[PDB]
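In what follows, a single structure is set out as structure tokens and then discussed.
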6 protein chains.
Amino acid sequence: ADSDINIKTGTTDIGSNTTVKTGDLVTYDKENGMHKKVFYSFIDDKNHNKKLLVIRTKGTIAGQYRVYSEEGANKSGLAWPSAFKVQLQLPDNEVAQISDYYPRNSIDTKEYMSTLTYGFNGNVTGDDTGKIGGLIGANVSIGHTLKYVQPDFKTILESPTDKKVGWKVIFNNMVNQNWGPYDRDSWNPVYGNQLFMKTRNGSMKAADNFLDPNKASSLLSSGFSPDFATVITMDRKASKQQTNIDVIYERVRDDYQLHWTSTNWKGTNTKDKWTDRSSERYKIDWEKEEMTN
Amino acid sequence: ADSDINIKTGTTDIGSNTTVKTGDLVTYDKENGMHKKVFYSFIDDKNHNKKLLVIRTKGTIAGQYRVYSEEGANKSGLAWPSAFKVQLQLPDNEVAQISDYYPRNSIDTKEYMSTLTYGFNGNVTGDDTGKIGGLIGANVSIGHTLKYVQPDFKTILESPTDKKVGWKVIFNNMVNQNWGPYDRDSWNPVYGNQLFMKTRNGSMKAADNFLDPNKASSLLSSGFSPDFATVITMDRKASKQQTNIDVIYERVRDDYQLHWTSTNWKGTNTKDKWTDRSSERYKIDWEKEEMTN
Amino acid sequence: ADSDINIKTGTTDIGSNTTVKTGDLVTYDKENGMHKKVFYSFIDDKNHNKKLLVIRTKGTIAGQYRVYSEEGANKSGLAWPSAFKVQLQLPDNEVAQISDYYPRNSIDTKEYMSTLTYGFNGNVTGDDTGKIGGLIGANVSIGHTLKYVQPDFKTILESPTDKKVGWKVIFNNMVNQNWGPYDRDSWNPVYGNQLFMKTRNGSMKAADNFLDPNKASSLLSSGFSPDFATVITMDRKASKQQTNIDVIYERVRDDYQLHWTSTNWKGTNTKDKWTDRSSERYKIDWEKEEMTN
Amino acid sequence: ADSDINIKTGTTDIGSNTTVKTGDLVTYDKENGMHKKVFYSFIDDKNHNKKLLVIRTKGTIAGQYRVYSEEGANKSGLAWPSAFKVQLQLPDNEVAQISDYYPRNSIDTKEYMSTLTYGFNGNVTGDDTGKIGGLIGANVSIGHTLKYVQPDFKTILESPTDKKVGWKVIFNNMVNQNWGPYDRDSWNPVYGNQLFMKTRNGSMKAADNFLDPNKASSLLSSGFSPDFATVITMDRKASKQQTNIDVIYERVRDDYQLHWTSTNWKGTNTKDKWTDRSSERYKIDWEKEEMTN
Amino acid sequence: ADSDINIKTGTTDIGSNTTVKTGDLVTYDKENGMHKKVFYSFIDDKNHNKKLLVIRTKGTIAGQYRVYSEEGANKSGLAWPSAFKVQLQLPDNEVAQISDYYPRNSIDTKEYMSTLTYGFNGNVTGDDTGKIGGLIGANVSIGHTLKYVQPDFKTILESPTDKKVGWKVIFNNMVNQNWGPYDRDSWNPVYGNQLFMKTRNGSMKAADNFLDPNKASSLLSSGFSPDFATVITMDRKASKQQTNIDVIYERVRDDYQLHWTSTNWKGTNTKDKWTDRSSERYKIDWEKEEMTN
Amino acid sequence: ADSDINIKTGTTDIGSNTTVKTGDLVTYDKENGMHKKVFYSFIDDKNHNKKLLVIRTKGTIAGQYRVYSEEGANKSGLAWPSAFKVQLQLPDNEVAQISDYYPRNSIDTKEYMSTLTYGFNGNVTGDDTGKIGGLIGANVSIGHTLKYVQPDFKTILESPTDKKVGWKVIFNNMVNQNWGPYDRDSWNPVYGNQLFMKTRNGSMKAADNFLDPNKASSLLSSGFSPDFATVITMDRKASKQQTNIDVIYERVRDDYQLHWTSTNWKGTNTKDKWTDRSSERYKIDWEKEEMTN
């Protein structure tokens, strides 16, 4: 920060002495179950070499964890969100550029601990026959522990360019009633993938043997609220002072299936079975400092 | 935040240089045991493309944990809140939109720890007969631990649209005198669901064998105080500058029953037996910047 | 908070540009051992649709942990506070309303940890007779830990209405010289309830066998200092611009008894034996912005 | 706080727009080893219904941990502070009142953890004779841990009235060279109370067998510095605008004695053997806003 | 900081009373998959002996974790980023100098814990034949634990000069589905280097046996976003008031290979197989306070 | 700090109302691999009895961990930094004085934990002959843990005078691939000092058997960035208003040697084999408030 380099805090930041023009634009996509909000801010700081636009993509993508299929009592399937995505894209002929974005990817860490123990021990024994016994013993224990966080979802910044940026929030792993964690690839020879399996062998119908959504990550059902910021810069001398931008909200759904073998429930997961894609075009007017859709 | 993108903190936020009009509206619903308060704020920032209204829904929904039923000394029932809800809804023809809301769903995490220990040990033994013995030994231990939080209730943001938003605060699980946690589905072959069972086999009447409410989550009895924020935007050019908004406060009650078998207490829980719904209409006047009920 | 919804911090709070009228009112109730202080503040913010009054109830209710009874050397009793309470109440015909209050009830949480260990081990044995032996072994350990806080007292907000609000601070459980925790219902077949029992079997008189109050929660003796806030709103157009309000401070005392069996001390606790209630009426003048008693 | 009730931070606090008159008054009591300092502040905020005086009692009470007694090589005594106290008192005829005070008593908490482990294990054995053996085994472990803080001293607010307030800082327990903790009542049949005992059986004289003060709580020797605030309110219309107040600083000393039995050291503690009481009268002039002694 | 040396916070920092000229410069290098952004700030504080330029290098270097090679079902390779770098360099004849830079290298720490346990134990045994046995035993255990953090990548400041500075973010080690951590040199006699090996033994083709990038450090695929600051100072009297500076963004890729032996998968890692280097020249005009590319 | 003594925060700090003159001076010493930067600030506060100069010494001293020697395949040596130093010195005839400096030496702490466990256990045995056996057993475990931090380097303030001050950052200990920590004196009878030994026994040449610098403290190679502050005071009446000061940056290198015995690698460390000393003279002009070199 500025203070680590002997500069008064805030000296280098953009935007002081600037009337900032902001706006809100809401669209609800019923077919896709996505509340989509752009909150925008134009900053034309004259001591900066460019006009800036900060586009914050917010709203909420419904999770839509849904028992969708029922093919009799022994077979059923559940559609569930394995990824949520938001992307912004300037067309190829645009002079405006993607300059910055937040959040980004951070380095994950883990904590290592070594353990070392030496032991000596001794006994004297005896019985009522008058026999006396003894034992002298020694031991070593060497090992280690490794500790790290495992979020239910990872929030990842996709490799950006000057024309495109995106985030995916992807399913990582999850605990199912204190068992697991399970992921998209968990495989047990008898039970298959147990990710959303309620019981190993209850006599209910397949459709009633999926984890209650209240007992799973709430992103799976009620859903995920993006809160991502993209910065676009624009040269004040550029001929055309209008830019188009497309914003896509997306849900990728996996397909989780239960079937009764003759003796127990068995689960399968199929990756990326459905993709719901909600796309919208915005007009950026840098002269009026308005964004419209 | 602004500072991660090299912008002076607060540069992009709405509302400076604007006289903000605020208000409080209180209703008490005696039949439903709900103190309901709207705290509102109109922000008409002229550098923002829309009028805003922030509606904070507060008050308190009584828990009403209540021994309701007594059918002799061997049978009794307890009504208890498994869910509290607050929902706001704009009618279908309204041009005002739900733009933002807080709190939202956050990603849950868990802490994983791996474990490895190797061991070597030895003995020399002997007795007074002059007999000598020896032992050389080795061992491996491999394993893991998994750690995560389990709140008594989860606070969940329901999938919003541009016309509706809601929160549900739902019972998750609970400790009963250091045993458990139990939930709505706990089942023991002898004791049934033990969630609110005071004793496995005390000789009191059924009505006196429920957990003292002071020894359980205080939301269960005294109750839950919402503190939720909804943002509504309105176009200044819209023809009709009055909006109605309907607000529900809701309590869902489960039914927890004790009966004496000939030898012990046994508990049952039946989900969602009662629903208390308190509904109110508010009038938003965007020109006067008043909200009334 | 405002910044989660893209609004400048503090924009939506009441009270800027307002001369605030405050006051202190102290009463000491000798019979009840209660120092009672109301600190009040009138905020008539013209950009708010209502006059507000924040009433902070403070002071201190003496605990009064007291060895009260002595009926010879084998029997004695101790009066102790199991609950402290503060309530405010507007009479039924008042147009002023209770709008908000603080502190409130929060969701309690707990930390779950699973453990799993697999093990393999091996030995070679031998004695001086030349006999060689061996052992191959395996093991599994599965389990869990559950962690949560247990405060000595809980501070609970009672279900409010628009006319009444109250807090109770209730005894929960307590450690007695590193044993316990004990509560109001602890029962041991030989020792009874050991909550305030100094020794299982010392030869002192009954009156000298109670826990030193310095080794127990200091609320039990020196006592509890409320610090509760109630907000009352008032319509500026209301005909009558005086409101009465009653404030009650209360102590509920349990009765803890020791008796010598022929061989050991045995304790009894009887709940809510005494209630001390100190009640006071205040006059709120919204036009003068004064509160008096 | 104000922000939990939607009010701008600091709106309801007393004292803006007020010239505050402050003062320092120092007295040293040589006989009692007490540096006594009053730091005072008169706040006459005209928008508050009363004049206020905040009296901060500071300075330092020497601990005076002292080997005081020597009656030959086998017997010695140590005087040590088991309590420090500060009290303020308005005489009976005073119209001024005690309104508030800080610090107060807060609720202590403890952390509870349950543990549950199930185990299965097996072996195969054999010797060089070709004889094969086996073992199948199972186990359960159930229990709990309880964790809480134990400060060397507790700071306790004594039950106040509108005329008196006080704090006592009392000895709780203490670790002696990693053994203990011991308190005022620790009793071992052979060693007695070991609180300040250096060695169980060293051959030094009694006077040299007390814990070095550097290895004990530094409040015991160098001493305790009060930092307590008392608020007094005064009606501006009161006839008499002078108030007297008495302030007492106190040290209570226990008496810790060592004697040689014929074989080991044995300790005794006698409670409250000495009380050192330093008392001072101050004059509060509310019209001049001066405090003098 | 200033306050540790009795100086008002911020007194010694550069830049108050100075109009700061800032700018953004974005380039996207498609061949190299690097979004490159310079955010710059000229501070010409007249109370400072030099003009300053702070150059912040940001953007994102795609990770580009890529299964690149397929030579039938038994052999496949993966390209993965073992290092990201950003470097800035002033040509040899330039009078401008590198003065400061942030972040830097900090001292790593570790936590040491010693353990010591002594034990005594005893038994009495007996059977229905009247035979009695006894055992007295003792034990000592001595050891230690050592705890420290192991980030997936280290961020290292390369030894700077007055003409050059650089950072490398280098692969350190990584957990693969709870096994490991593995690094560039991990070697198991049967499995080779297991860093990105999905299964020890699965029957899939080689190209499908690499760790899912979602289950590895997200820097490996989506990539790394520099956020580094370089400070350049310039004498106001220097003859030439234009400076060039060359900036490299770099990715170093390792080569991770799987082959089927006749019985299991075996991995190889080859270090630094590919280097992608993207280079850009910037022109610093100290008189106009502009940076261009 | 000021507020602990009832004084408004910042009241007693130097420097308000003072135009502060600052400067940067950079020198790069190629022979010694030291980037050396002085950031200075003259504070002439007229309400302070002296002129002040704060000299911050920054830059970076390259670590220069270097395999330097190769005398065939069995012998090699590594030069490594065991100390970094920065010193400032006023000559003997100077009236200016060293007044303060930061960072300084802090008290190190450690955490002690005692453990005590008592146990009782019992068995009943039986065999198919009908014979019944039994065991009653008891046990005690007593001990302790000690926990403390061990940084790779310590940052130490050298004993200052009014004419000289310095810091040394010294090698403390280090972990080598999870073994150790080792220090400058570690000695194993077979392996010698293993500090930088890559393998106990690999068949590579000596020069390739040193720890990869990426797997060691990054100060060892890339190096250490001082960030030290020295305050010099000057009397305004002093005859001579020019001061010289010498600043030395220093690297002390140890010599770590590997040799093959006939069977394994063996390491030697020789302390302080080389010292690189980079010295510079600065001129302080208190009248012009400039520092030059």
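All chain F residue numbers match Swiss-Prot; in order, they span 27-319.
Placement of Cβ uses the backbone N, Cα and C atoms for every residue, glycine included.
Experimental mutagenesis is annotated in Swiss-Prot for F:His61 to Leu, with the remark: No hemolytic activity, reduced oligomerization, not toxic in mice, no effect on ADAM10 binding. Just so you know, the Cβ of F:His61 (mutagenesis position) picks up 28 other Cβ atoms within 10 Å once every protein chain is counted.
Classification of F:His61 (mutagenesis position) by DSSP places it within a strand. Here Swiss-Prot notes a mutagenesis experiment, F:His61 to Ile, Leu, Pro, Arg, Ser or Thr, with the remark: No oligomerization nor hemolytic activity, wild-type target cell-binding.
Experimental mutagenesis is annotated in Swiss-Prot for F:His74 to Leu, with the remark: 7% of normal hemolytic activity, reduced toxicity in mice. F:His74 (mutagenesis position) is surrounded by 15 other CB atoms, counting those within 10 A of its CB over all protein chains shown. Under DSSP, F:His74 (mutagenesis position) is assigned to coil, being neither helix nor strand in the three-state scheme.
Per Swiss-Prot, mutagenesis F:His74 to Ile, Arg or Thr is noted as: No oligomerization, altered hemolysis, near wild-type target cell binding.
Listed in Swiss-Prot is the mutagenesis experiment F:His170 to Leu, annotated as follows: 16% of normal hemolytic activity. For F:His170 (mutagenesis position), the same-chain residues lying six or more positions away in sequence with a CB closer than 8 A to its CB are F:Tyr138, F:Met139, F:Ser140, F:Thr141.
In the three-state DSSP scheme, F:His170 (mutagenesis position) falls into the strand class. Experimental mutagenesis at this site is recorded by Swiss-Prot as F:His170 to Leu, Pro or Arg, annotated: Decreased hemolysis, wild-type oligomerization and target cell binding.
In the three-state DSSP reading, F:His285 (mutagenesis position) counts as strand. Per Swiss-Prot, mutagenesis F:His285 to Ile, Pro, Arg or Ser is noted as: Nearly wild-type oligomerization, hemolysis and target cell binding.
For the mutagenesis of F:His285 to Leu, Swiss-Prot gives this note: 46% of normal hemolytic activity, slowly toxic in mice. The structure shown keeps the original residue. Neighbour density for F:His285 (mutagenesis position): within 10 A of its CB lie 15 other CB atoms from the protein chains shown.
Here the CA atom of F:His61 (mutagenesis position) lies 35 Å from the CA atom of F:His285 (mutagenesis position). Cα-Cα distance from F:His74 (mutagenesis position) to F:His61 (mutagenesis position): 34 Å (rounded to the nearest whole number).
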